[PDB]
There are 2 protein chains.
Amino acid sequence: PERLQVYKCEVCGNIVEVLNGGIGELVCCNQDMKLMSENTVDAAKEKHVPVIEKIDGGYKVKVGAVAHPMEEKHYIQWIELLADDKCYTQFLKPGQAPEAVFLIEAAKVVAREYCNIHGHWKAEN
Amino acid sequence: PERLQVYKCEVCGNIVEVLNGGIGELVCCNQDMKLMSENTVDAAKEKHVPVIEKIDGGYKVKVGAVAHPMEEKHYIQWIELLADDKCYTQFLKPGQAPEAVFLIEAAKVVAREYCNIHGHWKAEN
Ligand SMILES: [Ca+2]
Ligand SMILES: [Ca+2]
Ligand SMILES: [Fe+2]
Ligand SMILES: [Fe+2]
Ligand SMILES: [Fe+3]
Ligand SMILES: [Fe+3]
């Protein structure tokens, strides 16, 4: 695995992000954890692809063009901003607006979000 | 596993951080991944415990009271700041200063750092 990749155990639900890569295959509940590749699930793009808005001193990210649901059983678990060697994560809770604000200096950034039902999604400016 | 925990495979070097918990144990290279509990390694505290400094708009974190080495074989791989539901990480590289600046509004924060040789360390304000 490589740094920044997100893996999930489909049996018990553990989800982890790689901080340091290696050659070993991550395992949980007797099976290889699944790589959650971005933008691969068949889901509404207008509700899952992050929309990046440049603000003074940082970025505002919303999921998505159409506000994604934030219900107990279906919500955006976190929004992450990747810039240079920075990885900022904003965890969310059902009931909150599917958005996040990050104060950072970087012209080029990548925004990612994870939906408990529809998986991993990303956008970039 | 629980959110925020850091695990390492002592065989291949994979290191991951938990985003979503679960009941199954993380395994790699045929053995349980090691839980990297903070401040448990027998190393120089003055070089590993993060020192949190309040600055205008956020916090500056340095590792540690005495600058930790940043050599090819021994360096601080990243500095993380935890506040509310925010998890901000700054990955570093040999040759860089063992410090990181985070712009954030949070009265209570926890700063963590990981040394490739001496493990996981933390401090809080
Ligand atoms: Ca075991
Ligand atoms: Ca992270
Ligand atoms: Fe969804
Ligand atoms: Fe060290
Ligand atoms: Fe599992
Ligand atoms: Fe391994």
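Numbers in chain B track Swiss-Prot; the residues on display, in order, are 2-126.
Per deposition record, X-ray crystallography, 1.7 Å.
For all residues, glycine too, the Cβ spot is worked out from N, Cα and C.
Annotated in Swiss-Prot:
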type	residues	note
BINDING	B:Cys10, B:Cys13, B:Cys29, B:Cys30	Fe cation 1 binding site
MUTAGEN	B:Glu47 to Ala	No effect
MUTAGEN	B:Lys48 to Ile	Decrease in reaction rate
BINDING	B:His49, B:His69, B:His75, B:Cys116, B:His119	Fe cation 2 binding site
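When the CA atoms are compared, the binding-site residues lying within 10 A of B:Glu47 (mutagenesis position) are B:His69, out of the candidates B:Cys13, B:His69, B:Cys116. Among the recorded positions B:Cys10, B:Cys13, B:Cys30, B:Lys48, the ones whose Cα sits within 10 Å of the Cα of B:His69 (Fe cation 2 binding site) are B:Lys48, in sequence order. Checking each of the recorded positions B:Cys10, B:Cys13, B:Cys29, B:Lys48 against B:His75 (Fe cation 2 binding site) by C-alpha distance, the shortest gap belongs to B:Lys48. It is 15 Å from the Cα atom of B:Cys116 (Fe cation 2 binding site) to that of B:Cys10 (Fe cation 1 binding site).
Neighbour density for B:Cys10 (Fe cation 1 binding site): within 10 A of its CB lie 26 other CB atoms from the protein chains shown. One way to see the shell of the Fe cation 2 site is to take the Cβ centroid of B:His49, B:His69, B:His75, B:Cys116, B:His119; the remaining same-chain residues with a Cβ within 8 Å of it are B:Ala44, B:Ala45, B:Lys48, B:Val64, B:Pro70, B:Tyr76, B:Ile77, B:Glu114, B:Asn117, B:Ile118, B:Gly120, B:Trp122.
A helical conformation is recorded for B:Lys48 (mutagenesis position) in the three-state DSSP classification. For B:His119 (Fe cation 2 binding site), the Cβ neighbour count at a 10 Å cut-off comes to 17, with all displayed protein chains included. Here B:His49 (Fe cation 2 binding site) is positioned 27 angstrom away from B:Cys29 (Fe cation 1 binding site), judged by their C-alpha atoms. Using a Cβ-Cβ cut-off of under 8 Å to chain A, the recorded positions B:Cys13, B:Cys29, B:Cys30, B:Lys48, B:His49, B:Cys116 reduce to B:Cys13, B:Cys29, B:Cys30.
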